[PDB]
Amino acid sequence: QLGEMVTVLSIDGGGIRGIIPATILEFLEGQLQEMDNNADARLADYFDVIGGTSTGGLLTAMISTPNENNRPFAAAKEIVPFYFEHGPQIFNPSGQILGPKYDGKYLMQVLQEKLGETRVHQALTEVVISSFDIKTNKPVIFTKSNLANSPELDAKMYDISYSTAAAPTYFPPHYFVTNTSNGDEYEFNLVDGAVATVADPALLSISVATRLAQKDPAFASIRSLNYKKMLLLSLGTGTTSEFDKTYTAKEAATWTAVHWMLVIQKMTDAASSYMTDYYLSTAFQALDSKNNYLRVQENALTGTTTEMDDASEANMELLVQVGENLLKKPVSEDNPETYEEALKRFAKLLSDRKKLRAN
């Protein structure tokens, strides 16, 4: 039964490369608008869970936060323009001797302007936005489902959105406070969700959905790990394996802490993409439901496109092009089905499931 299926969207971290999954989501949301004869159709109307880390978490906030009309704040086609307009200002070097490359002031200001005073409890869907708390030394995952037992986690969307993207050495860590059930203050000292090993948060997102299945009847079909009843769209921001951008053990033997810090996050984020995709492929293949899991990832980033913080006009235009080209790429080797075709199929499933539930 299509009707009882659970739908999950997950978007990887990757700074300015967030243009790639936003281009994919522009295509998908456009397909849903066309099929359902509704120009106001939004991703949040079709997905039960939306997960994201860093810029993927920023995107999650923009498409799940309600406006004045209780409709998603941003259309998927407004995200790439957001990156072109605000990306150069977010990634404007502070030039300060000590501290990170960026002071994070513009990033906080634009998040505050766009999200207002909205809180995670107002999200139009279940959201999964990651961070790591350097004071408690634990991952801090923001969701709606855990607000019943943890009301202190009902933070402001701009606090969550800045925190999930606060990459060490790029932006300063974020501090903010909330209130507990008995009025006590609850503090957060947060850095980017990539530090919590979820630069790819797709497995975390389906785990939150699986936990919800134990208490929420709308998620009941996936209780007992029946991922045959789950539809998962996982979007990457690309990786690189071309020798011009990678390293040898020989040259790295004399590297100091400064050189290792510049590359350690790119390596762990690539690893999170490969490892999470491996866990998920294993799970969906074990239930003979491989085609329920669509991973849209760019495997060969080249030139300036590898850098997380290059918000030059030329690099952002190259990122739109890698996204548009990714649509025409095959889903795998030996399978001529393109990403565009698999996304049209996914769109149709999302539309049919929404229709069946309305009956």
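Note that chain A carries Swiss-Prot numbering, so the residues on display, from first to last, are 24-382.
Looks like X-ray crystallography, 2.0 Å, at least that's what the header says.
Using the three backbone atoms N, Cα and C, a Cβ is placed for every residue, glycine included.
Positions annotated as active site, nucleophile by Swiss-Prot, on the basis of sequence analysis: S77. All protein chains considered, the CB of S77 (mutagenesis position) has 34 other CB atoms within 10 Å.
Per Swiss-Prot, active site, proton acceptor is recorded for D215, and the stated evidence type is sequence analysis. Counting only same-chain residues six or more apart in sequence, the Cβ atoms lying under 8 angstroms from the Cβ of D215 (mutagenesis position) belong to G36, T76, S77, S154, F155, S186, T187, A188, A189, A190, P191, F194.
According to Swiss-Prot, the domain 'PNPLA' annotation covers 32-229, on the basis of sequence analysis.
One entry in Swiss-Prot concerns the mutagenesis experiment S77 to A, D, T, N or C. Its note says: Loss of esterase activity and impaired insecticidal activity.
Under mutagenesis, Swiss-Prot gives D215 to A with this note: Loss of esterase activity and impaired insecticidal activity.
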| request: Give the three-state DSSP assignment (helix, strand or coil) for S77 (mutagenesis position). | output: coil
